[PDB]
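Below is one structure, written out as structure tokens, with a few remarks after it.
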Amino acid sequence: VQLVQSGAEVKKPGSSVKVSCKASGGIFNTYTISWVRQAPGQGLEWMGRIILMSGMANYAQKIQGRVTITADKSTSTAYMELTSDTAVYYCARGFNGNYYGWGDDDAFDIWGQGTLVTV
Amino acid sequence: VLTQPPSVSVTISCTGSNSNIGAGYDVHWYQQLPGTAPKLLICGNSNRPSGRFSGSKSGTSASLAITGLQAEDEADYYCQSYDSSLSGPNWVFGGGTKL
Amino acid sequence: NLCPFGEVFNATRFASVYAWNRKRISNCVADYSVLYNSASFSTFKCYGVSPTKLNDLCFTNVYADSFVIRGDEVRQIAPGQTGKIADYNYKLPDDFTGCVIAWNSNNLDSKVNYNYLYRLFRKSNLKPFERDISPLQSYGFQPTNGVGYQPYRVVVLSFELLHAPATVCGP
Ligand SMILES: *[C@@H]1O[C@H](CO)[C@@H](O)[C@H](O)[C@H]1NC(C)=O
């Protein structure tokens, strides 16, 4: 599978950004898309995950209320958008080799290119 | 947050708590080369995708073993596990170790 | 004639894990679209079958085993797993075929909950699906706990295929 993200862009601080991610490879074993960010010089931070089937998403508490994730089945995409840092935002599909579907013990195997957003 | 040594010259450690590693939840490992997205090298306790690596858990700690000083794999290595605290599900990446 | 999934997933009363109950579903249309697309589920994992193919295959019957457990033991309801629940309350066969569905029930089950019981002391291991009633401890689920302690309601859908007409099919 292949996950293609948006290119780099610059926003004014305090404004909003919408980052797309299209799972064009197959979409046959993809049930959930997660978003992880990495600030320059830092490690990775989980931000949220959306289950494509149900449309439900969970978020990291530290950004709750200022982040939303939308699953558009018709285009096989997940939109990550933020309101109100210069981190790189990565798109990755969840996967587990023991079962089909999604859960807590799964892992992010196939990652997109990373979309940077700066101010 | 999972605790890791800033660098290793071998094994990469990952220390958590009984709410994430000692909880029994799987600890996955990634290798991130500069300029790109992280690649998964271990799934579950010690399974791996096609393309040298092994690992295990003990108590609230876990570790990645890399054997042979091949090429120059000066990647940033990270551990990941599910955290069962806060007020909802979240996934945690470790501090990151430079090899 | 749709399958009575509502009686399994929208029930008011659930069994404890030490004494889980079950429903046997047969002679109906198993429209799984209702379950895998549900926003109430936190996890949904299938062994031997992909969720999207569930409506394209038939079974003799299916068994819906339901119970309430604490969240950090949800990972134990799987083949090859060990732990007090995996070993002494619900033994999940290592050749299991079926889907396990679970969700956070904190807003229904916790109390400001000495009701749901699990085993602490069991002399020997269970064999698959062998529930036993006879030692036990209350979970005591609270409204102010972490996700690992909050109650998770679990439904296990095992799939049985025998030398039979196979009357449980999706659309
Ligand atoms: C349970 O009830 C909800 C309405 O609250 C409904 O959306 C859902 O489909 C029902 N689930 C089943 C299996 O019938």
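The residue numbers of chain C are those assigned by Swiss-Prot, with the residues present covering 334-445, 448-469, 491-527 sequentially.
We read in the header that electron microscopy, 3.7 Å was used to get this structure.
Cβ atoms are placed via backbone N, Cα and C, with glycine included.
Experimental mutagenesis at this site is recorded by Swiss-Prot as C:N343 to Q, annotated: Reduced viral infectivity. Under its natural variant annotations, Swiss-Prot gives C:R346 to K the following note: In strain: Mu/B.1.621. In Swiss-Prot, a published natural variant is listed as C:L368 to I, annotated In strain: Omicron/XBB.1.5, Omicron/EG.5.1. Natural variation at this site is recorded by Swiss-Prot as C:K417 to T, annotated: In strain: Gamma/P.1. In Swiss-Prot, a natural variant is listed as C:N440 to K, annotated with the note In strain: Omicron/BA.1, Omicron/BA.2, Omicron/BA.2.12.1, Omicron/BA.2.75, Omicron/BA.4, Omicron/BA.5, Omicron/BQ.1.1, Omicron/XBB.1.5, Omicron/EG.5.1. Among the mutagenesis experiments that Swiss-Prot reports, C:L452 to R is described with the note: Increased resistance to neutralizing antibodies. Decreases HLA binding to NF9 epitope. Increased binding affinity to human ACE2. As a natural variant entry, C:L452 to R appears in Swiss-Prot alongside the note: In strain: Delta/B.1.617.2, Epsilon/B.1.427/B.1.429, Kappa/B.1.617.1, Lambda/C.37, 19B/501Y, Omicron/BA.4, Omicron/BA.5, Omicron/BQ.1.1; Contributes to cellular immunity evasion and increases infectivity. Natural variation at this site is recorded by Swiss-Prot as C:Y453 to F, annotated: In strain: B.1.1.298. For C:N460 to K, Swiss-Prot lists a natural variant annotated as follows: In strain: Omicron/BA.2.75, Omicron/BQ.1.1, Omicron/XBB.1.5, Omicron/EG.5.1. The annotation that Swiss-Prot gives for the mutagenesis experiment C:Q493 to Y reads: Reduced host ACE2-binding affinity in vitro. A natural variant is reported in Swiss-Prot for this position, C:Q493 to R, and the note states: In strain: Omicron/BA.1, Omicron/BA.2, Omicron/BA.2.12.1. The mutagenesis experiment C:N501 to T is recorded by Swiss-Prot, whose note states: Reduced host ACE2-binding affinity in vitro.
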Completion exercise
Residues C:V445 and C:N448 bracket 2 unmodelled positions; their Cα atoms are separated by (Å) 8
Exercise for the section: Could you say whether, by DSSP, C:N440 (variant position) belongs to a helix, a strand or a coil region? Expected result: helix
Completion exercise
For C:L368 (variant position), the closest of the recorded positions by C-alpha position, picking from C:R346, C:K417, C:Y453, C:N501, is C:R346
Fill in the blank from the handout: Of C:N343, C:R346, C:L452, C:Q493, C:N501, the recorded positions whose C-beta sits under 6 angstroms from any atom of ligand 1 are C:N343
Problem - Rounded distance in angstrom between the Cα atoms of C:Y453 (variant position) and C:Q493 (mutagenesis position) - result: 6
Practice task
For C:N501 (mutagenesis position), name the DSSP secondary structure in the helix/strand/coil scheme.
Solution key: coil
Fill in the blank from the handout: A correct count of other C-beta atoms within 10 Å of the C-beta of C:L452 (mutagenesis position) gives 18
Handout entry: Candidate recorded positions C:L452, C:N460, C:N501, pick with smallest Cα gap to C:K417 (variant position)
Key = C:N460
Exercise for the section: Calculate how many Å lie between the CA atom of C:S469 and the CA atom of C:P491, with the 21 residues in between left unmodelled, and give a whole number. Expected result: 8
Practice task
Output, ordered by sequence, the same-chain residues six or more apart from C:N460 (variant position) with a CB under 8 Å from its CB, or 'none'.
Solution key: C:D420, C:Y421, C:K424
Fill in the blank from the handout: Close to C:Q493 (mutagenesis position), taking Cα pairs within 10 Å and only the recorded positions C:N343, C:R346, C:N440, C:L452, C:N501, are C:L452
Fill in the blank from the handout: As a whole number of Å, the Cα atom of C:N440 (variant position) is distant from the Cα atom of C:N343 (mutagenesis position) by 14
Practice task
May I ask for the distance between C:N501 (mutagenesis position) and C:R346 (variant position), taken between their Cα atoms and rounded to an integer number of Å?
Solution key: 22
